[PDB]
Amino acid sequence: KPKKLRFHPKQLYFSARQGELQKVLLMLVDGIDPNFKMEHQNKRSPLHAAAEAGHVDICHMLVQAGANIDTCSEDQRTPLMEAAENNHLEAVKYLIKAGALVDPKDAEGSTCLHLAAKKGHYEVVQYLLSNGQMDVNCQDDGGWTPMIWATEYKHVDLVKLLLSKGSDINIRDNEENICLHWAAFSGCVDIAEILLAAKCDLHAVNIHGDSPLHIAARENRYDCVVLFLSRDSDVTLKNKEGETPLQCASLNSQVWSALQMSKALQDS
C-alpha cells in the first residue's frame, strides 16, 4: 500500500487548470479518480477546469481515464458550458464529438448557447447552431433567449447570426418584453434597426406598459430615441404608471431636449 510518489486529490484539478499535460498523465496513471469533486470549490470536477481553460489534450486524457463528460458543479454547470462561456471552440468541438449533452440548463436555466451568446462568442454560437441540435429560441428562468442576451450586450453580428438561423423576433420574456425592448435598453441602434426592418412592432409594450421609446428615453439612449422618433413612434402613449416617454427622460438632458421638441411640434 505505501507509495513513494503520492498525490493530493486537489492537485489533479489545478494541473488540469494550468494545462500541465505531463502532471495530469502521471496522476491519472497513479489511479487518482478523474471524477473527483472539489468540496470547498463549487463541487467542480477537473474536467470543468480543463474545459474552462480550453485544454483539449487534458480534456481528452480525462475522458480516456473515465471522467463523466456531463458532470455538474453546485450551480448545475457542465464542462461543455464552461468551454462555451470562455470561448474554447476546439474544446466545445471535442466535448460535443465525445457525446457531451447540449440540452442541460444551469441554476438560472441557461444552456451553453445562452452563455456563449451573453459573452458575444460568435465562433462558438456558429458551431452550436451548425454541428448541433440546439434550440435557437431556448428560454432561461427570466424567459430570455440567446438573442435577447446578445442584444443587451450589443453583439451585432451575433444577433444577425441568430436571426439567420431561425431566432424568433416575437418571443416574449416573463416581463412581456420582446428583443426590441432590450435593444432600446442597451442603446443598440444597429440591432434596433435590424429588428424594425424585420417588421417588428415599434409600439409593442411590456408588463409595465413601456414601449421601446419609454425604455430608450429612461435609459438615456439618444441614438435609439432619434431612430424611434424617425419611425413615428407615439410620443403620447402612457405606460401603466401613466407616464409618457418624455416623463421617463432625465431632466435637462439631450433625450429630454429632443422629446420636449417632438411634443411641442406635433401639438399642431
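Following Swiss-Prot, chain A residues are numbered 731-998, in order.
Structure determined by X-ray crystallography, 2.3 Å.
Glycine is no exception: its Cβ is also placed from the backbone N, Cα and C atoms.
Per Swiss-Prot, the features are as follows:
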- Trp874 to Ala: Abolishes binding to methylated RELA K310me1, histone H3K9me1 and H3K9me2 (MUTAGEN)
- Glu882 to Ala: Abolishes binding to methylated RELA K310me1, histone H3K9me1 and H3K9me2 (MUTAGEN)
- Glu905 to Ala: Abolishes binding to histone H3K9me (MUTAGEN)
- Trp912 to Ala: Abolishes binding to methylated RELA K310me1, histone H3K9me1 and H3K9me2 (MUTAGEN)
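With respect to their backbone Cα atoms, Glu882 (mutagenesis position) and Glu905 (mutagenesis position) stand 15 Å from each other.
It is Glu905, among the mutagenesis positions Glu882, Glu905, whose Cβ has the fewest other Cβ atoms within 10 Å in the structure shown. Around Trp874 (mutagenesis position), taking its Cβ as the centre, 26 other Cβ atoms fall within 10 Å, counting all chains.
Across the structure, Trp912 (mutagenesis position) and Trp874 (mutagenesis position) are spaced 10 Å apart at their Cα atoms. Around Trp912 (mutagenesis position), a 10 Å sphere centred on its CB holds 25 further CB atoms from the protein chains shown.
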